[PDB]
Amino acid sequence: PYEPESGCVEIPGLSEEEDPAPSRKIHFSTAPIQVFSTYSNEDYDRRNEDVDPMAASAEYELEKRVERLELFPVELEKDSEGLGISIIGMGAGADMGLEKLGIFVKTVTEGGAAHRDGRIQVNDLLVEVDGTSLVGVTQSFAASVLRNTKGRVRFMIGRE
Amino acid sequence: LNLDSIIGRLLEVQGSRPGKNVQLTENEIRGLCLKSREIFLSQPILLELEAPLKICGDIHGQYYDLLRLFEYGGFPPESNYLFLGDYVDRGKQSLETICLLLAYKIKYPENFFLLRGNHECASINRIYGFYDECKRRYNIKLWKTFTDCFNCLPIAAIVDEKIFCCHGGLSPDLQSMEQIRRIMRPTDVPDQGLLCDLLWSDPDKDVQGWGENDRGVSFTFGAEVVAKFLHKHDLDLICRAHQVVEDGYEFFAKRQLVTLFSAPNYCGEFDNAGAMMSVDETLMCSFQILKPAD
Ligand SMILES: [Mn+2]
Ligand SMILES: [Mn+2]
């Protein structure tokens, strides 16, 4: 049942200035300054705790490399044996830890769905799987995405 | 395009508790980006504007503060507007903010103007929240569409041959306005040089000439640099934004430069007011303040 309210208060205006140049065309009002009311902090929480420049920049370095790659869609039929691939997370540079990784194809199982399709190969980058980005993610997140895929699975793939 | 419907839905929340989202469709936002981009490219990169005009500094996605700015300043086309950049990042409602601004640019292209801020740049808004808002609420493709649009924003404006307006400030490299005019769009913002400086530099009362900037980008410039610039180009005032100022406006070098900031209580981490500067037909400048209630 919110009821916004508006109002205006006047405060002292700009001071008269000492000797302004005669060639100056603009001038400044000495009239009172209108101070209008906007929302209080209680009414309008302007904080935003979701900004994380450190995580963003870590993701971004990884993203910059992928657009140097040529991207191609792949569609695989997921059967009883799964997708027929294993994955490995690699960092954007040396010794980056576990948080923001590129997800690479480590293994293509002989006789598996990826193998007989022929397109996906070892060291391919998994960019997107069933509409979910895997660029700058943990390996466990990637593994969860891949486990949850069903039927005809839609990929975007990058290759060095 | 559906422009008046889009504007209606953006303004529908005027009476709501602040924070309520307006979720336009992807196709709608894309249309605003593509249409505004054409308009930006069709107008000069160095705008030549005439009074009357109301000039606003940073908004940073504080959509409800923008709504109040229009309430009190007059919704377009009641007043002519020039915004000095930094529409996005930091706030939670960068999307509503930029969509309303682009919509008014499209509807009133000769009476409504937007300059590029340092946050209208992919390498910056990737980091400070806009990419996140796009990814969360839409998709990354939409963020890239915004980038294409922002890459075409004009960089500076001159009001009645007397007020030079840009987001950041001067450049040690700026000697002729033709250096601004010859810049081809679309363009990214470089890590250094004229375009960088225009969007990144700051005045400093403690520096003589040009100094290093604490931001790690561009320069600081002193009062004498300002005086020399104005005299050379027969200008009276530099109007810029880019720094939080407690009263929403703050003069520098007597009154030769003004900083305007229009995002009150900036991201809930400052206690500042926002302000706008009105320039009337006689070139009298006045200030209107937006102060959060207690
Ligand atoms: Mn800013
Ligand atoms: Mn800025």
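Numbering of chain B is taken from Swiss-Prot, so the residues present carry the numbers 7-300, in order.
Technique stated in the header: X-ray crystallography, 1.9 Å.
The backbone N, Cα and C atoms fix where each Cβ goes, and this holds for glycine too.
Quick look at what Swiss-Prot lists:
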type	residues	note
MUTAGEN	B:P50 to R	Promotes SMP complex formation
MUTAGEN	B:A57 to P	No effect on SMP complex formation
BINDING	B:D64, B:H66, B:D92	Mn(2+) 1 binding site
BINDING	B:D64, B:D92, B:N124, B:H173, B:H248	Mn(2+) 2 binding site
ACT_SITE	B:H125	active site, proton donor
MUTAGEN	B:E184 to A	Promotes SMP complex formation
MUTAGEN	B:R188 to A	Abolishes SMP complex formation
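DSSP assigns B:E184 (mutagenesis position) to a helix. Distance noted between the C-alpha atoms of B:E184 (mutagenesis position) and B:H173 (Mn(2+) 2 binding site) is 18 Å. If you count neighbouring Cβ atoms within 10 Å for each of the recorded positions B:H66, B:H173, B:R188, the highest count belongs to B:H66.
Less than 6 Å separates the Cβ from ligand 2 in the case of B:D92, B:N124, drawn from the recorded positions B:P50, B:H66, B:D92, B:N124, B:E184, B:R188 in sequence order. Between the listed recorded positions, namely B:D64, B:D92, B:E184, the fewest other CB atoms within 10 angstroms of a CB are found at B:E184.
Taking Cβ-Cβ distances under 8 Å and a sequence gap of 6 or more within the same chain, the neighbours of B:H125 (active site, proton donor) are B:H66, B:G91, B:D92, B:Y93, B:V94, B:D95, B:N131, B:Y134, B:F136.
Neighbours of B:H248 (Mn(2+) 2 binding site) among the recorded positions B:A57, B:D64, B:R188, defined as a Cα within 10 Å of its Cα, are B:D64. Other residues of the same chain near the Mn(2+) 1 site, with their Cβ within 8 Å of the Cβ centroid of B:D64, B:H66, B:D92, are B:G63, B:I65, B:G67, B:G91, B:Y93, B:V94, B:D95, B:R96, B:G123, B:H125, B:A247, B:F267, B:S268, B:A269.
In the three-state DSSP assignment, the secondary structure recorded for B:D64 (Mn(2+) 1 binding site) is strand. When the Cα atoms are compared, B:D64 (Mn(2+) 1 binding site) and B:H173 (Mn(2+) 2 binding site) turn out to be 9 Å apart.
For ligand 1, the recorded positions lying close by, meaning a CB under 6 A from one of its atoms, are B:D64, B:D92; the full candidate list was B:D64, B:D92, B:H173, B:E184. Taking Cβ-Cβ distances under 8 Å and a sequence gap of 6 or more within the same chain, the neighbours of B:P50 (mutagenesis position) are B:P160, B:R187. Taking Cα separation as the measure, B:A57 (mutagenesis position) is nearest to B:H173 of the recorded positions B:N124, B:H173, B:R188. Geometry remark: B:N124 (Mn(2+) 2 binding site) versus B:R188 (mutagenesis position), CA distance 20 Å.
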